[PDB]
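Participant: First, the structure itself, so that you have it in front of you.
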Amino acid sequence: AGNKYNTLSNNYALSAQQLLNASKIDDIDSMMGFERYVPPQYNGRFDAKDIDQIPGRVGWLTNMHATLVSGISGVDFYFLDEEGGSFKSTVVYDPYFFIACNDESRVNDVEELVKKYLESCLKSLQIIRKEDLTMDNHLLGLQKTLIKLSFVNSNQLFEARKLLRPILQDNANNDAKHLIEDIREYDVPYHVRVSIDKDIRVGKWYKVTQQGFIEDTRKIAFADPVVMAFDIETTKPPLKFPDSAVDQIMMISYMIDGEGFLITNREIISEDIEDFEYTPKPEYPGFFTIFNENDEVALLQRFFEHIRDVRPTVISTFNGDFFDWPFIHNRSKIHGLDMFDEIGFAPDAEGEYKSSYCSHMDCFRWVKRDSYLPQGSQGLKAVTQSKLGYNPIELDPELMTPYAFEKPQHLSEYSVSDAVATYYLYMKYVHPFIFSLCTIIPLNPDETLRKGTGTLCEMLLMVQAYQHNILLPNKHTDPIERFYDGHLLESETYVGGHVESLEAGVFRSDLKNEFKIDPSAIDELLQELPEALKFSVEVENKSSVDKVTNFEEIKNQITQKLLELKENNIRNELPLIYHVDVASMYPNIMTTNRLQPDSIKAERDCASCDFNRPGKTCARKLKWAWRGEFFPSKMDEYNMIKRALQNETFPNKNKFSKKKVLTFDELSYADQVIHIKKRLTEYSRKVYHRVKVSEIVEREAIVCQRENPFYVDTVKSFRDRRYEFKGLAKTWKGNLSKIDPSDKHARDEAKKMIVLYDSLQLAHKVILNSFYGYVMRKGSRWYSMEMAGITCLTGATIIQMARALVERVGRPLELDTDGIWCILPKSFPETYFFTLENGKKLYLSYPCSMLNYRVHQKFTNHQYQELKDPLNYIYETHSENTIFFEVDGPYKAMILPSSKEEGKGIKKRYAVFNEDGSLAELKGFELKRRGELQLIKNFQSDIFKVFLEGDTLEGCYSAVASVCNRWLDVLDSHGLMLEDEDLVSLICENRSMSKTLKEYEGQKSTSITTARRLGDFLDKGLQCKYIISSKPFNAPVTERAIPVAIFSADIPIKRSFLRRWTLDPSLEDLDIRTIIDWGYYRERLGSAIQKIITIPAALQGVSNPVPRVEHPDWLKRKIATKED
Amino acid sequence: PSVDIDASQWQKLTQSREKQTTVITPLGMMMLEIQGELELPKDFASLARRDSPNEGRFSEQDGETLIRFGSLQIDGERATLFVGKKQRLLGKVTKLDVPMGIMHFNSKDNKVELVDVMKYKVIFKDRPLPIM
Amino acid sequence: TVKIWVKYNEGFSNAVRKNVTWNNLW
Amino acid sequence: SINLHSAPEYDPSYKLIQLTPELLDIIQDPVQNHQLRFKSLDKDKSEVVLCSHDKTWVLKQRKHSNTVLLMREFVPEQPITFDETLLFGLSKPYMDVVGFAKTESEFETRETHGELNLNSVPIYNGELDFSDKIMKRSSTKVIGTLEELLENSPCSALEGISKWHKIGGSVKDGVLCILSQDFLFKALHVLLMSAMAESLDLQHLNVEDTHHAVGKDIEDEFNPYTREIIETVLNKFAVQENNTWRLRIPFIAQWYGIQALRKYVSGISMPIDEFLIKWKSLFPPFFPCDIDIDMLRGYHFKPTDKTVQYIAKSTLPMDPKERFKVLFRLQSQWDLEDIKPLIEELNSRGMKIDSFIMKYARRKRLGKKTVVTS
DNA sequence: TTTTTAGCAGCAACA
DNA sequence: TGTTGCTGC
Ligand code: SF4
């Protein structure tokens, strides 16, 4: 009894500090034009149909943030607004959460207890009712009784949580206190709460009124915000990374709405730069006006002044969360400028740069999450090449600081190139994508850009659960340990997507392949043909057979081709190279089977349900494959390890505690299990000679069909809206071509909206495929590890069923989860058109429709139940299935690599070519990667196009082998040819270090050796350009890595370091060719030749086309045993 | 300041001579683009004299030391350029999207003369190989 | 005598457009 | 095969210029007076343009990172035989080419509006005996004839004559000049009074009859309305074509409205009705024209919705934000067709007017009108 | 403190 | 020869 007075004072102090920060934000917002608009009083009848008589002001909500108002919690909403430059408005709303009771008869005893226990922080209390999908018989309208606790602000809500958590912990471990079951909805972010509970969304238009925000629909197009995009050039030391403590800003390049600007620091930049044009395409203009400023502080002041003048509501950068803004802010602090009081920008709790009025659109966040680019193509140049379809200017980072004095015009051309690349990357891709996501997600642009996709699914599901009055579950907490057969689980999961590599080789539309058709598969297909064609009209094309004039003509044409393939079942003819892939596979399995985490019921919850009668159809049973990884050790051995650890002593992790040492039982239970797992890994390895066992167990779960439909309705509805936009897209495509060609005739509004619907299409797309993932989002809500296993095993069963047909009528090459790559005979029944009485043609792909018909006969849900009458709880039962293959192709060529191991393919690696010879799709491979060995990139650039040459598979591999031999001649001749500097570059291998410093005092290797050798010779991001030296003989490759910059150095310096690095004091020859390890480079290229060519042909049984690169000994044995 | 482009001679020669048939114009012109830097000696008169007579790799023509730096063999669209003893370049004859034009600024008389107009170019985009 | 070669640039680069002055020509 | 040789020294005079299809058509035209000409205002600062006889392109050099060698065919002065090296696929040598130039850039041509360089051209206000005044000032620059001016201007002949006529260029006593706004419109006013006083066909005017009509009863030494002045007024306020002039009547009325704004209502915001009455009364009798304060405001600004006041576009800032600031200052709330000619000067980016409008100032609508505030 | 999932290639170490 | 780690698909 001795601290009750010191907690109240700190919360008033924190609320005053938050009000003082809110005042500073109001001052900054007003400077930037975001004056706080308060709408006129209106005592009239509220109807949203008469909005134009409705009072206040209409605007599009561009930016929203949580604030504390004179403190009361509120959200400020920033409206790019129509017409106006901008204006903010505030919605106040009480933060709240719920208490759950175990006995609904004594809720009033809990009410009196919590009124009296929370009196210091509670604003108001109310008893409410919500649907809880974990409650027995909620499907009869039974609702859980809940105590709503409301607060004046989010700080008082947090104190109520601190007071209640001890009672929940006492109740769980060990009176009206024991009637408190749990707290619910206590962890929803406050701005997300206001956005959901008021249905306000960024990217949407609203009228701000006294009653709240009213959404507007007469306006689907976005407003045009003022968009700034910037980049910065800094000094740096040779071979190191710029340090904001010592290095200066040389230049800041930027674009505002399509005008270009450059600020230069004339302490560093040697000449005055004149106004110039950088237009890399006619669709990307860049006129640059130049501000030649005297010093770094004038450069910073000009940059902050120009931001205040143009009032950008978006600032975009490339990686500026982690370089640009950190640098500007540290340089500003060295010069005594406060960047928050100058322009409203500060680092948040994550260290990311944010303001109130202006959203920070780091393009690199979208590149990492949404661009679908592999991590090797996520640097600005490779994004510009892959998205904007030009090469930006490229400068070596080691030449930047020299070129500020020697060639500053060429440094300014580089800097404006990266501003142009960033601005047009933002405007063409990031802008329409993020603001489109905001129209549906209850988040601002900054959070919508930066949160993980499974958190975006969580927000969408929280909107839908709130709208249906469902009670949100608390966030799933993984159990700290689990056991299986008395063994400690290291991890548990399910069997995921099925993947097979069936063949390896070159397959070409102009080279012949052998086919061995199963005549019984053609008999099945001939017997299925009438219903498969009817299914293509009725289900795929949503038409009636009675409207189809040529149905029997198409049937007879397919029947003839099938009969000829039945009689001539062994053929050697040209292939059709096809990809067949399931449209949105996991989402469609989920909608078809009514899979949610709201239904997976136990035998208990199913037995407690009043719909559980004799004859029940609503209990759909589905299989999944669980997979444990556990320690070989048993429960007695686990207990022996625990007793051994209880005799040990542990360091206290809490730096604020004076107690340096803890016992085992004084550790947190998570820390206890970390120490147990460590000693069990050692014990298991010592006693059982293995650390883990893995086991796969087939399990069954009950999918309720009668359970409240909110999850699946979100998926069905979202799927239909996306289809809607694909349709609208097509109608718009017709509109963009039907009309006249005067491009500027008030139809550039029509094309932006085309980008817009495309973007809402891609948006629903990501959201759907994400729901599909979210559901295994550890720590998220609505988690459902099961459901995920059913979805994967059902998918694996569908794709194995499809493969088993394709293997009987053609040859499947690769299978990955939802897709099959195959070759069919060129005589196979392919594409047809049904003719309707109205002259419209419906599309038929027989290889696709034969699979879709079999999917519908085997995987349809005849148990799907939907709630027809919500007053009487009447359910209808129908047949649901949305699982369709799509077809892509035919393709010109496909190339599949083989393993060096006997009988083993290489999965998820292939190259595919279109009929025009363009590269359609690739898998694995290098080159596209940052750094790597330049020889292998140049070899890969040459080789891929040459797979389009030759009329047979052997001819194709022979053309490819010519290029392989030419690249072997360059190495076998010791590259004495060409120029020395060129040899350097190609041989060069480049590697970037993440953060040098102590990560680097840390590990040691080739780059680590190159970075240390650059340090010996001449911070974060360093490009280790190196070659591998022949000397010292028998030394590890990591000690033979020589930096290429030594070859351009003075002969005495070059001699001293080459002698020291080769361990040859007598080294007098300094030619690069006698230093190089040609054997190492010959093995690197030979290993590329094995993976990309020798394997394909030799794996398919064609003789080895590059004999100068031998096959692995397993593959030689596999060929010899295949020919015997 | 201001100055005219004189294009009368090229125009008269163009109208009086047939259309361009191969990659070389009737007046005997060719361009060339290399993805790289052509590393040549900094001096030539001294080095042209030590080249043995049999090779003739550094010849003298009208008082100017010309270096014989390669050979070109055109096979349809394909083209190959041999450089020195150790370089082989594979390339192509491509039709120019924008017909290039070479001109000539006579600083002496402040006259500008149109020299010729291109339509094709010989490009070499792959790393040089030995001549074999 | 055999010291003529091309130092290969790994990728084709086209530089920034520049304005032209009278002195740029002469 | 052809042997490729290189000289020790290249001629840097040879440069590469991109030739667009249109340039090719121009290039293959023997008809033209002037084929093509490089033009620049000065030697060290201004841009360089390429001009045909009727169009102008601005030149932009674009550097590249490659080695580009142009080879010309040559006939070796003495027979030269080369040794065969291990080179495969070599036909007999039949001609010889030498790389004579190494170029690092191309000259791109972008279409732009030609403008006259009016640096040393003085302003003429109709002063008597102006020949004396041209030596009262020290103008070293000499412009005898207009062709010399066009020759030293960055524009084509047709563009030059069009712009020269548009800005009211003339020549007095053998000295090239630019007429003041006041005296030009005064000469127009007297001319129209004489033309309608003699019942001349306003659609078929010639120089001699009108010139005779204007200077009939005034002394020649004090009659500034010379024949060249007549040619300027006709080429400014009429369209020619045996080529005769026909008056641009709506254009004349518009000019007259600009004159009225600059003389009488440039300091006060008069109600539109009184200004239209006085404006109407200033014309020479029976001149056929109707009017709208619509273009009157397309020309000035409106302090309130029913008044008009003159504004000259030349006095407006070139900084966007400042010009928008001063525009919002002239009238807190602005119309539309009223604000469009006021913002034309800020960004040639060809945009939706509303775009830059909001960019600085901001739009706000109501029932039918859209005004502009902040 | 915020955080979708599983299946697979292949380099390199060591059981 | 197999498992295990890590990066990156
Ligand atoms: S199967 Fe039927 S009775 Fe059982 S829980 Fe589901 S809806 Fe209720």
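Chain A is numbered as in Swiss-Prot; shown residues: 19-88, 113-216, 234-1077, 1084-1189, in order.
For this deposited structure, the header notes the method as electron microscopy, 3.6 Å.
In case you wondered, yes, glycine gets a Cβ from its N, Cα and C as well.
Here's the feature list from Swiss-Prot:
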- A:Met644 to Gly: Increases rates of C-to-A transversion substitutions (MUTAGEN)
- A:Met644 to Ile: In POL2-9; temperature-sensitive mutant (MUTAGEN)
- A:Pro710 to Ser: In POL2-18; temperature-sensitive mutant (MUTAGEN)
Participant: How many whole Å apart are the CA atoms of A:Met644 (mutagenesis position) and A:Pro710 (mutagenesis position)?
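Facilitator: A:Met644 (mutagenesis position) to A:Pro710 (mutagenesis position), Cα-Cα distance: 50 Å.
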Participant: Rank the mutagenesis positions A:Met644, A:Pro710 by the number of other Cβ atoms within 10 Å of each Cβ, and give the residue at the low end.
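Facilitator: Among the mutagenesis positions A:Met644, A:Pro710, the lowest count of other Cβ atoms within 10 Å belongs to A:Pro710.
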Participant: A:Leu1077 and A:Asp1084 flank 6 unmodelled residues; Cα separation in Å?
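Facilitator: In this entry the gap's Cα endpoints measure 14 Å apart.
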Participant: In the three-state scheme derived from DSSP, which category covers A:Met644 (mutagenesis position)?
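Facilitator: DSSP call for A:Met644 (mutagenesis position): helix.
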Participant: Measure the gap spanned by 17 unmodelled residues: take the Cα of A:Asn216 and the Cα of A:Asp234 and state their separation in Å as a whole number.
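Facilitator: Logged value, Cα of A:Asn216 to Cα of A:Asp234: 13 Å.
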Participant: Between A:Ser88 and A:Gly113 this deposited model leaves 24 residues unbuilt; compute the CA-CA distance across that break and give it in Å as an integer.
Facilitator: 5
Participant: Going by DSSP, is A:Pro710 (mutagenesis position) sitting in a helix, a strand, or coil?
Facilitator: strand
